[PDB]
Amino acid sequence: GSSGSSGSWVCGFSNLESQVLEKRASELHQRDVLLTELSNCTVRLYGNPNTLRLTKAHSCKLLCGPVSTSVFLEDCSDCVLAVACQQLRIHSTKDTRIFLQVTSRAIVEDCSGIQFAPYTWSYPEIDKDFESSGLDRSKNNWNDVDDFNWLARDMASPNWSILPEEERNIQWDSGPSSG
């Protein structure tokens, strides 16, 4: 071949609709995931990627262990991003639920109707996953977030919000599929 180990690789899944994807640790092996131009596509990851990125998403679901660095979100709406990270960056997002556990803080810009909930996900290899990246499964400042949209209010920026204790449990099991 040409080369073996040099420079980072860039691969992912896009241009899909009503499809299902599943990646493991051996598959990913610390890599950047690119998911855009998707819709109604479910992707269940398992391992520890380098940097996750999900933009231009709509009615899509993302489930992956604690990222190595962080994750990004842009041009997303009516989506569900589930991945713990150190910092979350969003932009042009609306009605996009994001359940994660930020250790440092999150950033939002030009967003409305955003939701920030703790990282809740169980799995045979969920505790060990955190050991890889070396993230903390306790300390997390999800309540504290940075906003960037103040003009008419003089109180609080209606950008980010919190989810009640009613819609915390989401029925992932459709019926025929068990896991």
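Numbers run from 1 along the shown chain.
Method reported for this entry: solution NMR.
Yeah, the Cβs are placed from backbone N, Cα and C, and that goes for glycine too.
In the three-state DSSP reading, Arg89 (mutagenesis position) counts as strand. Cβ neighbours within 10 Å of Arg89 (mutagenesis position), excluding its own Cβ and spanning all shown chains: 16. What Swiss-Prot notes for the published mutagenesis of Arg89 to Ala (Swiss-Prot position 262) is this: Inhibits stimulation of tubulin GTPase activity.
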